[PDB]
Amino acid sequence: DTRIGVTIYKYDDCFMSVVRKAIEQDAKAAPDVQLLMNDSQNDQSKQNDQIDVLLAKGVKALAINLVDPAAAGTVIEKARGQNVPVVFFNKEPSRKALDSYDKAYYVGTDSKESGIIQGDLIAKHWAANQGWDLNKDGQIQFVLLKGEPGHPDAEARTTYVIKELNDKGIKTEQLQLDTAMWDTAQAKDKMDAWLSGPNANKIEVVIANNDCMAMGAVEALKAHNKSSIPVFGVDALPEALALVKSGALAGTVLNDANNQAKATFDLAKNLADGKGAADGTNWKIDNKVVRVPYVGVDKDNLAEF
Ligand SMILES: OC[C@H]1O[C@@H](O)[C@H](O)[C@@H](O)[C@@H]1O
Ligand SMILES: [Ca+2]
């Protein structure tokens, strides 16, 4: 049997819980493979110790979902000590980090694409709902709930949702922006504060970098009887799709957990076996990276998801 060590940055991350379960399902098809699954409990120091333990247990590959993206180098040097391949997933290392070790790979997404798609969804809905322009100034007065600072998805989704709106001719005014660290409760509390402050009446649209934060905002809006304000997310979690159906969420963007899990597993297994990373698969690896497309979702195409 081939042992592959896997770390998930925290099992209670909504999206990574989906990915974790998918990778375990994929491991069923490989009777020759054993995954050693680790919850890093949102602590890079805990993850680092877990990786040491995995390497001591003789794993032939690592699949690592970092707590801290900047810690890729640290993790690479651990893997290098055993000359073990490492497939990073979902939190993208720098190009320099990936190039520092020939056995380091990455599976994830084109982060900017999710921001562009989200911006196009907002543009569509804004044009179709001019009642959303509460102050009739032709600009979107928005608040934005950001993911972890420095996380490539948080940075790209935040930059590109606004860039895309602006590029499409829709001016925007940032009323508030803060991180809620990908978390529902923090997002709910932050949105509630914004709704309880002076100038809460100016808020026209809520933009969240993910669905779990969007869901927290939905709950805060409900508490204030402000559900007329639209909310947009990213991931297309099942719970989020149910809120698209009910009208509580205006739109989201599928982050394809199933294919990211499958690519991570396939590459890790090949690398563990000493084969080419993409051998026997149709994955297109571009300079050691696989990116899986995002797809926008709203009521108009929900039936497809
Ligand atoms: O790294 C974890 C984060 O990954 C992102 O791609 C997802 O959209 C977030 O929901 C998740 O919290
Ligand atoms: Ca306005």
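By the numbers in Swiss-Prot, the shown part of chain A spans 25-329.
Placed from the backbone N, Cα and C atoms, the Cβ positions cover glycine too.
The feature beta-D-galactose binding site is assigned by Swiss-Prot to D37, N114, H175, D177, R181, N234, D259, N279, with similarity to another entry given as support. Taken residue by residue with DSSP, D177 (beta-D-galactose binding site) is part of a helix.
The beta-D-glucose binding site annotation in Swiss-Prot covers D37, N114, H175, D177, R181, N234, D259, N279. Classification of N234 (beta-D-galactose binding site) by DSSP places it in coil, neither helical nor stranded.
Here Swiss-Prot flags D157, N159, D161, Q163, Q165, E228 as Ca(2+) binding site. Taking the Cβ of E228 (Ca(2+) binding site) as reference, residues of its chain lying under 8 Å away and at least six apart in sequence are, in sequence order, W156, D157, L158, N159, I164, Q165, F166, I253.
A helical conformation is recorded for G97 (mutagenesis position) in the three-state DSSP classification. Under mutagenesis, Swiss-Prot gives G97 to D with this note: Improductive interaction with trg.
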With respect to ligand 2, which members of the binding-site residues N159, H175, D177, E228 satisfy a Cβ distance under 6 angstroms to one of its atoms?
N159, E228
Determine, to the nearest whole angstrom, how far the Cα atom of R181 (beta-D-galactose binding site) is from the Cα atom of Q163 (Ca(2+) binding site).
20
Using Cα positions only, nearest of the recorded positions to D177 (beta-D-galactose binding site) (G97, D161, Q163):
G97
About how far apart, in whole Å, are the alpha carbons (Cα) of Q163 (Ca(2+) binding site) and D37 (beta-D-galactose binding site)?
34
